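Data first, discussion second: the structure below is written as C-alpha cells.
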Amino acid sequence: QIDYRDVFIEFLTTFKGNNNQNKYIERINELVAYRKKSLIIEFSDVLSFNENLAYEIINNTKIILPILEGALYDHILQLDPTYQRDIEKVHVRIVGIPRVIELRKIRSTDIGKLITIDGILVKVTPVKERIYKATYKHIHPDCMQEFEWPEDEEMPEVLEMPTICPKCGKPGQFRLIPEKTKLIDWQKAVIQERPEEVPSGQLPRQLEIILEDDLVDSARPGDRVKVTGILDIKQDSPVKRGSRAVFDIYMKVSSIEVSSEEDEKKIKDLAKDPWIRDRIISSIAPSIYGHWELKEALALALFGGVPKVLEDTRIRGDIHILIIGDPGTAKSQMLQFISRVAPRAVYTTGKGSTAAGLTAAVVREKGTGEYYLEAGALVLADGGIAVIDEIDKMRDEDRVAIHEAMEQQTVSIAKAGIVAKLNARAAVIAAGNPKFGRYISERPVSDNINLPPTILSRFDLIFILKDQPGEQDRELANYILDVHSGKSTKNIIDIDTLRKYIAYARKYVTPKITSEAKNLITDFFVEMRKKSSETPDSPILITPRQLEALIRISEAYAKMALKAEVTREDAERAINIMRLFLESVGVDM
Amino acid sequence: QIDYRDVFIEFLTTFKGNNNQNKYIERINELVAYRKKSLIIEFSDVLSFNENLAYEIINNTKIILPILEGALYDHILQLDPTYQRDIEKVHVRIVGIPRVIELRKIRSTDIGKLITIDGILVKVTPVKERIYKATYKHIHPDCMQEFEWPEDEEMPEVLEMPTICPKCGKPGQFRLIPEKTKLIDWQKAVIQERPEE
DNA sequence: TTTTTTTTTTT
Ligand SMILES: [Mg+2]
Ligand SMILES: [Zn+2]
Ligand SMILES: [Zn+2]
C-alpha cells in the first residue's frame, strides 16, 4: 500500500556507518563511474534504518524488488545522464537475510520465499544465453509478418512457440529471428552441503542453482559460498508424458557471497609483535607434542615464496615438503590440521585417488553426446595447497601425473579430442612410511622409503620422524593425557584468525631480497659446493636446485612477519633450516 | 545515408601508403591476375583516410558490407572484363578492428556486433558444402513444377522446406533438386583461449 | 572416457 521508494531513496543518501563515512553514497559512486549495474545492501543496515522496509523485502520480494530497482535507476539517471544508452537496468542485491536453512531441511513450505543456504560449490557450467523475449516471423506467403511472441510477459523457462499468428489469425510455420531476439546471460552451478552437516551414515546432498546476468563467473569450484534467492520447482522434459508428477527444486540466485576492516586492523596488530614468527609456529597443531622443526617447515609452506617470471623460464614460489615417519608419529594429524587452516587446500589419499581424479576427468554429456572436462584435485588446488597422504601406497600410473605438477606447475590433457594445458600452481605436502616398518638410520633415504629417486629431487625439504622410545616418553604421556582432559595451551592464535592472517599475507606482501641477504646465500652455497666437491658421497644431491629452495624459504620467512624486504636475519634462518635438511638425511658436514 | 561507394572506390585508388605508392591498386591487380576474389583492407588506413567511413564499417557491417562489395566488383570488371564468368562475387574483409574482446568476457551485449578474438585453433573439420539457395519440385500429380524456395532471401542456416507450393498454391510433397541448387564451401573450427588468460 | 566387477582377449 505505502510506497517504500521514498524511504528507500533517502536511506541510500542518508545512512551513517561505523566511522561516519556514508558508505552507500560512496558505494553508489563507482557504480556509475565503473558501470557495475549491481548494488549490494546489508539487511542489518536496512533493518536498523526502518524495519518496515526490511520486512517488506523479505516477504514481498517478488513485487517490491522491481519497484526498488526502478527508483535507483532514476537516481542514477539524474546523478549522471551518461548512464543512459549504456546500462538500461540496475540490480539491487540483498545479503544477510536471517532466514538461513540447512540444505537437508528444505521442505515444501519454503518454496517461493527468500532464503539463504551455505554450502560448497562443486560444479560450474560455461556461460550461456537465455531468451527472455523472442521475435518470430510467420512463414505463410500471405503473412511475412514479425512479432514478439511472449507479449505482455516474459518467456517462461520452457520455450513455447506460437500456434496462431497474432497478425493474421492463421496457424503454420514460424521462424525465429535472432537479430531482434532479446538475450540474457545464464549459468548453472551445483552446491553441496558442508561435511559437518551430513548426518551419520548418510551421503551429502546437492542443490542446483542458477546464476544470471552479472552474477555469472562469480565463484570457482571448491569454494565455500553463501547464496540467497528464491526456490522453485524444476521443469526439464514437459513433453515426457506418463507418470512422474514429482519435481526437483532449484534455487534462483539473487546474491552470492564467498567465504573486513576490523580484521585487517587485527592482523596488523599481530605483526607488530617481534616474536610473531614464534607465535605462529606454536599455533600449528597445538595438540601435537614436539616436532618443532617439522612445524616450522609446515608454516613456511602455508605462506610460500614469490614466483618469478624470467626471460625464458619460470620459477615457482611454492614449497614442497615430504615427510617420512614411523607409524603413529602423528603424521596424519598435522596434515588434517594443515588442510583445515589453509585458506584453500585439498586433502587426498594415495589409495583413494586416480589419475583422472587428480588432474581432470572427461564427462560425456549423454543428453547431447558431448565431451567436456571436469576439474581434478590438483586443478582445484591451484593457488593453494595439495595434501597427499600415503603417497608411497599410490599406484605408479597415478603418480606420474604429480611429476609434471611439482616440476612445471602445469597439467597436460589430451584425450577424447580435447587438448589443453592447465595451471596447477599448488604446494604439495606428502607423507609416507618407511619400507620395513620403523626407519633404519644407517641405510640411505633412497632405499628406505620405497620411492623413485626422480621424485625425491622435486621436494624442497624432506623430514624423517623416528619414534624411538626414550626419556621423553613421560613428557609425551603427560601432554597427551592433558589433551584428553580438556586442558589447552595458552597464547595460541585460533584457526579463524590464523587463516585470515595467511590469506592477507599471501595477497599483499611480496618481499624483495636485499644485497646483504644475497651475499649470505651465495657465500653459503659456494662454500658448501667446495666442501661437497671434496666428497659428494651422499644419496641427497646438492644441485643448484637447492639454491632456489633457499631463495623461496627466505622469502616465506619475510612474508610470515609481513615484511617487505628480506633482511640478514631471514636469510640466516633459511640457511639454518636448509642446513639441517642437508645433514639430517644421513650425511654429515 | 551518404553513398560511400564512390568514397570507397577513390580511397582504394588514392591511398597514400608508405611512399604514396597506392598499394591497394597493386593488390587489386594481383587479385585480378590470380582470381583471388578476396580483398583485405586495414581499419587504420580507412580511419586515417576517412574516419566517417571507418565508423560505418565497424557499426553497420550487416548493411553496408554488401554495398561496398558491389562497388568493388563493378570497379574490377570495369578494369578487367575477363574477371567475369569466373567470379560472380568478390569479398572484402576488414582487419585490425579496435574492438577486441577477451573470450571469457563475452556477454549478451556483444551479439550482432563486429568483434575480434585471439586464441588457439584446436579442431578443424573437413571441408563441406552448405546450401544457400535450394531448388524444389512439387510432387503432386498436377504440378510438376520447380522453384527456389527461399524466395528473395538467402536460405537460413536451418534447412526448411516449403509447406505450400508457390506456383500452384497447394500443399503436398516436395523433392529437392541437387543439380539446380546453389552451394557454398563450409568449414567448422574450434578456437580455445590461451592458457595465459 | 571412466570406475567397477566380471569373463575375456589383448594390450
Ligand atoms: Mg597416517
Ligand atoms: Zn500470420
Ligand atoms: Zn505445386
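Numbering, chain B: per Swiss-Prot, residues 7-203 in sequence.
Method on record in the header is electron microscopy, 2.3 Å.
Each Cβ is built from the backbone N, Cα and C atoms, and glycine gets one as well.
Mutagenesis annotation in Swiss-Prot: B:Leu189 to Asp, described as Predominantly monomeric and loss of helicase activity; when associated with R-191; the structure shown retains the original residue. Mutagenesis annotation in Swiss-Prot: B:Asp191 to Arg, described as Predominantly monomeric and loss of helicase activity; when associated with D-189; the structure shown retains the original residue.
Within the same chain, residues at least six positions away from B:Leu189 (mutagenesis position) with a Cβ under 8 Å of its Cβ are B:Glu135, B:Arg136, B:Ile137, B:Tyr138. Every protein chain considered, the tally of other Cβ atoms within 10 Å of the Cβ of B:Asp191 (mutagenesis position) stands at 8. Classification of B:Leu189 (mutagenesis position) by DSSP places it within a strand.
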